[PDB]
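I have placed the structure first, in the form of structure tokens, so that the comments after it can refer back to it.
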Amino acid sequence: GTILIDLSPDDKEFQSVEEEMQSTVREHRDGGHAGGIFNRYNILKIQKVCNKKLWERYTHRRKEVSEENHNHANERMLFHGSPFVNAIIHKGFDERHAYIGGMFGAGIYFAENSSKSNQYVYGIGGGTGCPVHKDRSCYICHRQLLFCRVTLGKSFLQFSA
Amino acid sequence: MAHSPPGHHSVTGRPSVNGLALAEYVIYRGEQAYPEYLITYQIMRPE
Ligand SMILES: O=c1[nH]c(-c2cccc(O)c2)nc2ccccc12
Ligand SMILES: [Zn+2]
């Protein structure tokens, strides 16, 4: 039940999503090992993901969380990079999309920095890079990221050493 | 998947060394995220 609608680059919605992507690039402590060496992206396409069943699943949970947290869902827009992007857009996020060995336990991870999520597009630590050239810093191959609506509710704050 | 800490719905990883890093977040229920936008892109080689 998922359809993808292309946004025009003239659409204000395309432009605000592109700005969030570009403006949250940073340098990484691995010198580019996982995600590649870059300061900006070439955005090729932005598509809206439309699935009524998955949206209703989200809003059902959002209301449950809101009611447990003084009517505050604490909703954010965050990036997610994954080799499972095709499964996610068709079937939703679930346990198969969790980072089992993550710093904060086995859950589904999201980032404010688009470049952080870019490190996971080809797998944990960038895996072996792009399927065609085996290059984690491939400048040719097309990559995909999700920009996701995420309900945080009451969030446990972990300081990172 | 793990459970959220008791009385919490997510975890926020706040950076405490790298002053330029933004936060990262973890949820433990797939129903707490919806994939709104699919962005297709290339990384650009620095000049
Ligand atoms: O975008 C992310 N994806 C993933 C990710 C996605 C799918 C599988 C997996 O093992 C990790 N982990 C992250 C960890 C920190 C910050 C961002 C991400
Ligand atoms: Zn490639």
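All chain A residue numbers match Swiss-Prot; in order, they span 952-1112.
The way this entry was determined, per its header, is X-ray crystallography, 1.6 Å.
Quick reminder: no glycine exception, Cβ is built from N, Cα and C everywhere.
The number of other Cβ atoms within 10 Å of the Cβ belonging to A:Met1054 (mutagenesis position), over all protein chains shown, comes to 13. A:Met1054 to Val appears in Swiss-Prot as a mutagenesis experiment; the accompanying note says: Loss of activity.
The number of other Cβ atoms within 10 Å of the Cβ belonging to A:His1084 (Zn(2+) binding site), over all protein chains shown, comes to 12. Reduced to three states, the DSSP call for A:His1084 (Zn(2+) binding site) is coil. The Zn(2+) binding site annotation in Swiss-Prot covers A:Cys1081, A:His1084, A:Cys1089, A:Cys1092 and is backed by similarity to another entry.
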Cα-Cα distance linking A:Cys1092 (Zn(2+) binding site) and A:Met1054 (mutagenesis position), given in Å to the nearest integer: 29
Task: Starting from the Zn(2+) site formed by A:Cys1081, A:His1084, A:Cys1089, A:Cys1092, give every other residue of that chain whose CB sits within 8 Å of the mean position of their CB atoms, in sequence order.
output: A:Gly1080, A:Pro1082, A:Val1083, A:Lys1085, A:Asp1086, A:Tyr1090, A:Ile1091
Message: For the recorded positions A:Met1054, A:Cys1081, A:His1084, return the ones with C-beta distance to chain B below 8 angstroms, or 'none'.
response: A:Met1054
Message: Taking 10 A as the limit, how many CB atoms besides its own sit near the CB of A:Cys1081 (Zn(2+) binding site)?
response: 20
